[PDB]
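Okay, here's the structure, questions in a sec.
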Amino acid sequence: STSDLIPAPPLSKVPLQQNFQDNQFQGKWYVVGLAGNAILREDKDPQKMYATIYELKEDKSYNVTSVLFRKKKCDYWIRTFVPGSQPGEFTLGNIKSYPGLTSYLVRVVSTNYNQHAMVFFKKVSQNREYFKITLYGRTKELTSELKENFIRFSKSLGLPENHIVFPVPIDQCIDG
């Protein structure tokens, strides 16, 4: 009653970007596509584009800073992605600081580093299993081919069309 979610896909259905180059994945990515079992299309108040910056620390973990525009201000949130079982996979650092969060997995599905990327996320919060796929763009716009591929991949993981959104480009906060 409290919550009905589309099940997380088995990891076997989520590809891994082969020969992942952590240094090349650094920098700002625009979230041009967003899909997941907690993501819902809202025509009345469409999701605004936000940005996510990846910076490698000395120990090769990522300082992950996301910036979004809401309530007339820029909101920043910082996460740490720690290298996982194989290149392109990560787990969340300092998980204890997040109340109710018992699991968090990141897997880079595909990228050419200089234009686009698809990243799979899976987490367990309050014993509920959430997953999302982000279509990362180096620019705010990507081709119809890349967006259609994202839709196709999202649907292959069991997500319907209304759980797939393409955030509207904005200039506030994310241009810096």
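Throughout, chain A uses Swiss-Prot numbering, with the displayed residues spanning 23-198 in order.
Recorded method is X-ray crystallography, 2.2 Å.
Any Cβ shown, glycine's included, is placed from N, Cα and C.
Under the heading carboxymycobactin binding site, Swiss-Prot lists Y72, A73, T74, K145, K154, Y158. Taken from Swiss-Prot, the feature enterobactin binding site covers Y126, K154, and the record attributes it to a large-scale study or a structure entry. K145 to A appears in Swiss-Prot as a mutagenesis experiment; the accompanying note says: Strongly reduced affinity for catecholate-type ferric siderophores; when associated with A-154. For the mutagenesis result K154 to A, the note given in Swiss-Prot is Strongly reduced affinity for catecholate-type ferric siderophores; when associated with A-145.
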For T74 (carboxymycobactin binding site), which of the recorded positions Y126, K145, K154 has the nearest Cα in space?
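Comparing Cα positions, the closest of these recorded positions turns out to be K154.
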Spatially, which candidate from the recorded positions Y126, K145, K154 is nearest to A73 (carboxymycobactin binding site), comparing Cα atoms?
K154
Can you give me the Cα-Cα distance between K154 (mutagenesis position) and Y126 (enterobactin binding site) in Å, rounded to a whole number?
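With the alpha carbons as reference points, the distance is 11 Å.
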To the nearest whole angstrom, what is the C-alpha distance linking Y126 (enterobactin binding site) and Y158 (carboxymycobactin binding site)?
19
Around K154 (mutagenesis position), how many other C-beta atoms are within 10 angstroms of its C-beta?
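The answer is 19.
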Whole-number answer please: how many Å between the C-alpha atoms of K145 (mutagenesis position) and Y158 (carboxymycobactin binding site)?
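That separation, Cα to Cα, works out to 19 Å.
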Are there any residues in the same chain, six or more apart in sequence, whose C-beta is under 8 angstroms from the C-beta of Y158 (carboxymycobactin binding site), and if so which?
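Same-chain residues close to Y158 (carboxymycobactin binding site) (Cβ under 8 Å, separated by 6 or more) are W51, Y52, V53, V54, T74, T133, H138, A139, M140, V141.
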Counting every protein chain present, what is the number of Cβ atoms, excluding its own, within 10 Å of the Cβ of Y72 (carboxymycobactin binding site)?
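The answer is 21 other Cβ atoms.
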When a 10 Å sphere is centred on the Cβ of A73 (carboxymycobactin binding site), how many other Cβ atoms does it contain?
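Other Cβ atoms found within 10 Å: 21.
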